[PDB]
Amino acid sequence: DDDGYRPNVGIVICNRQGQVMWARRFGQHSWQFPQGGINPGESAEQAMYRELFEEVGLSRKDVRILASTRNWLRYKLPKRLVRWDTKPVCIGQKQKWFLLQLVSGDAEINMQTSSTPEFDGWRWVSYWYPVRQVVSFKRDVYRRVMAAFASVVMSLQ
Ligand SMILES: Nc1nc2c(ncn2[C@@H]2O[C@H](COP(=O)(O)CP(=O)(O)OP(=O)(O)O)[C@@H](O)[C@H]2O)c(=O)[nH]1
């Protein structure tokens, strides 16, 4: 359903110590989970693996999919950030999320695989910290994502 919401996939990568991977936006001081659009003809899961390698340098063999979200979670952009006169105009995102366990070493994370790298650093953070730190208009989504994944993450410790 074309609703003004652009289809998107997000990635929560965890370890065995209750932590998730938190990535620093390239040349910036702001942080986020990896995320990116789902292309026409693509499944959310295929899009997830693609952006996992493009943004984090990890492949299918480096992770286990522990959980995912069946349904969209939507946020609307802030009115001022709405890019008017663009095609297609986008009033927010509708997102599926995947919870991945990192089963390779931390050294396999490589954020330089693309020619326009999305991030320039990363660090482990406790799994609920992103909920408090994500830009305001994403917070309801992140609350729902982490509440769905919290039990699984903790069952590894
Ligand atoms: N001041 C801040 N602005 C933010 C933050 N996160 C996102 N944004 C702003 O909102 C815009 C949309 O960010 P989104 O993450 O929803 C999708 P984005 O367009 O950034 O990804 P690309 O496909 O790589 O262009 C983005 O271009 C920034 O201007 C943040 O932590 N702080």
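Following Swiss-Prot, chain A shows residues 3-159, kept in their order.
Method on record in the header is X-ray crystallography, 1.9 Å.
Keep in mind that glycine also has a Cβ here, set from the backbone N, Cα and C atoms.
As a published mutagenesis entry, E53 to A appears in Swiss-Prot alongside the note: Loss of function.
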Name the residues of the same chain, 6+ apart in sequence, whose Cβ is under 8 Å from the Cβ of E53 (mutagenesis position)?
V11, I13, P36, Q37, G38
DSSP three-state assignment for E53 (mutagenesis position):
helix
